[PDB]
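Student: Let me begin by handing over the structure; questions about it come next.
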Amino acid sequence: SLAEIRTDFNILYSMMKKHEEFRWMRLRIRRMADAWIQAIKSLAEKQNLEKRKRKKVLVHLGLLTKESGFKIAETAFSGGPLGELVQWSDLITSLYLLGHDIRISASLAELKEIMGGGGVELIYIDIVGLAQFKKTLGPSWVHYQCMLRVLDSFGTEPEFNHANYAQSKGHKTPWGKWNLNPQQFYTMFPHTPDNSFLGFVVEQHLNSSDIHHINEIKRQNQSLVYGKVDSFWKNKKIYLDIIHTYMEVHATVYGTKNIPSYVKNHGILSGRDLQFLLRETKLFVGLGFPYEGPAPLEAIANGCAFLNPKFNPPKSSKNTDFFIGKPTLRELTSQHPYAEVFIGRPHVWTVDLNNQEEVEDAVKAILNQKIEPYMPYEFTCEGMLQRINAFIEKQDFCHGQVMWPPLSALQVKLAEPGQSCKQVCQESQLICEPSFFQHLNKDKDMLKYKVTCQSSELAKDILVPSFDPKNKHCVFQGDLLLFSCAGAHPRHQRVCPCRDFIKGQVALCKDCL
Ligand SMILES: O=c1ccn([C@@H]2O[C@H](COP(=O)(O)OP(=O)(O)O)[C@@H](O)[C@H]2O)c(=O)[nH]1
Ligand SMILES: *[C@@H]1O[C@H](CO)[C@@H](O)[C@H](O)[C@H]1NC(C)=O
């Protein structure tokens, strides 16, 4: 009944052989196996993994069901989308190494059998899979809703999750409306503090001697374009011509008349051959699309600089077809906001693609830069293992455990008008902690944080609790499902729950382990 760390992948390989659909994830795990095993042993030596209850975990890969009809396994080796399979691979591996009892499903039949078998304590599922869960189980699916952890790359904001409020606000999207605790949504990058950051591991294969003699390994004038689809290259000729002035321009593109004649195409590469190419490459070139993928972090892990297209105005539902109907109003300041804000120079140059001088200076700067391979701790094997272990042991929506994060981590901030709780926490080098809103939502609570309510009313709005400092009037939350880090009050101040984070591990407060 106690979890024991696993240091051998034989049982896992055996589980993943039972579906052809898993082939790409099995090959990824096999390439990263030595790094994973080093990591679970290191975590267990540093940090108490003893006396954890072994959980029966349902892992339902909705994106791999026939019923979903996505053909993601079918395109996995021919340049189709891999972001979601990267994350699923690293989640399954983490659960397995931590010694949990994983039951993998990629069919309605398996979903129903596993849930039928009882004893399920935890459910990892995607958005397509969640619809299938509700349909397969029927009305008692809600009996399990607190055990759901919903892999949702781009995030779901409270205003979209609340079905009745989303309708009241005229949101016409099919997405959202699950009425979950929004911390139950597991994102690819830590961009949505209303949600939990799951992430993944950045694959690299530089041994200690590679990292040291990286200046001698790298072709100093080799650039590689990020963009495995020809359409991504539309209207990039002037940009690429500026880079071609200084560097060879390599590509990994399928099929192409958006691609200048001078570009050295390798076509779609296997994982190992891509990694070898990144090891050789000085500059990884963003075209603007796709948004918030793993590929740039792979380049940075291999000592490549990332040229990150800046978006002014920021891209969102208000101006970008891709974002219309997504259950979020979040704006992207660049192709890879994580790379921009949490890594930055010298590894990431965030440049206006249109500004020829800024692009030319970035390329010339990057050529003159010393290579330092870098991975943020949260995207290492040991980082992800620490994060998902903390979530499994500590994160409880079923009212069975102590409060987490602990109240001790609460730092109240007042957001100005036009400023969200996400923004005011961030610019204090903190992060919004939506589990703390419940402590900021009445007169006697506001006194503790030096806010004085002469008058107060209740509103069912994402923008409250709010404070008019001019009138000393407080608006409190009437619908607890509408507590939201996202959203700026145009008139009043927001009362905002912030927490600290372990540096390089934003998911976790300093006292959260
Ligand atoms: O020729 C290639 C180009 C990319 N990739 C991989 O594709 C994965 C997904 O990265 P991307 O950011 O392109 O995300 P996607 O759009 O597939 O979700 C990364 O692990 C890359 O290593 C690959 O295997 N071969
Ligand atoms: C890059 O470097 C190679 C080898 O030093 C050189 O022959 C080539 O002309 C360079 N190409 C560009 C576009 O700068």
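Since chain A takes its numbers from Swiss-Prot, the residues it shows come out as 214-328, 342-481, 484-741.
Per deposition record, X-ray crystallography, 1.7 Å.
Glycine too: its Cβ is placed from the backbone N, Cα and C atoms.
From Swiss-Prot, for reference:
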type    : residues               : note
BINDING : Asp378, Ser379, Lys554 : substrate binding site
BINDING : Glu526                 : UDP-N-acetyl-alpha-D-glucosamine binding site
MUTAGEN : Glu280 to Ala          : Decreased catalytic activity
MUTAGEN : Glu287 to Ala          : Decreased catalytic activity
MUTAGEN : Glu429 to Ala          : Decreased catalytic activity
MUTAGEN : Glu520 to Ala          : Loss of catalytic activity
MUTAGEN : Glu526 to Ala          : Loss of catalytic activity
Student: As a check: which entries in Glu280, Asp378, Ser379, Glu520, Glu526, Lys554, the recorded positions, place their Cβ less than 6 Å from an atom of ligand 1?
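Tutor: Among the recorded positions listed, those whose Cβ sits under 6 Å from ligand 1 are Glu526.
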Student: Please report the DSSP secondary structure of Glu287 (mutagenesis position), reduced to three states.
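Tutor: Helix, per DSSP.
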Student: Of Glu280, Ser379, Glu526, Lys554, which is closest to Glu520 (mutagenesis position) if I measure between C-alpha atoms? They're all recorded positions.
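Tutor: Minimum Cα distance from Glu520 (mutagenesis position) across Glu280, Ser379, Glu526, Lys554 lands on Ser379.
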Student: To the nearest angstrom, what is the straight-line distance from the CA atom of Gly481 to the CA atom of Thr484, with 2 residues unmodelled in between?
Tutor: 7
Student: Report, in whole Å, the straight Cα-to-Cα distance of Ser379 (substrate binding site) from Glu429 (mutagenesis position).
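Tutor: About 18 Å separates the two Cα atoms.
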Student: Select the closest residue to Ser379 (substrate binding site) from the following mutagenesis positions, measuring between CA atoms: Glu280, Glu287, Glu526.
Tutor: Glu526
Student: Could you check the recorded positions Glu280, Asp378, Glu520, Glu526 and say which one's CB has the fewest neighbouring CB atoms inside 10 Å?
Tutor: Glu280
Student: Determine the Cβ neighbour count for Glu287 (mutagenesis position): the number of other Cβ atoms within 10 Å of its Cβ.
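Tutor: So the Cβ neighbour count for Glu287 (mutagenesis position) comes to 10.
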Student: In sequence order, which residues at least six apart in the same chain have a CB under 8 Å from the CB of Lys554 (substrate binding site)?
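Tutor: Expected: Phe380, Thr399, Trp401, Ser545.
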Student: I need the CA-to-CA distance for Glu526 (mutagenesis position) versus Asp378 (substrate binding site), whole Å please.
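Tutor: A Cα-Cα distance of 21 Å.
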Student: These are the recorded positions: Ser379, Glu429. Which one scores highest on other Cβ atoms within 10 Å?
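Tutor: Buried the deepest by this measure is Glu429.
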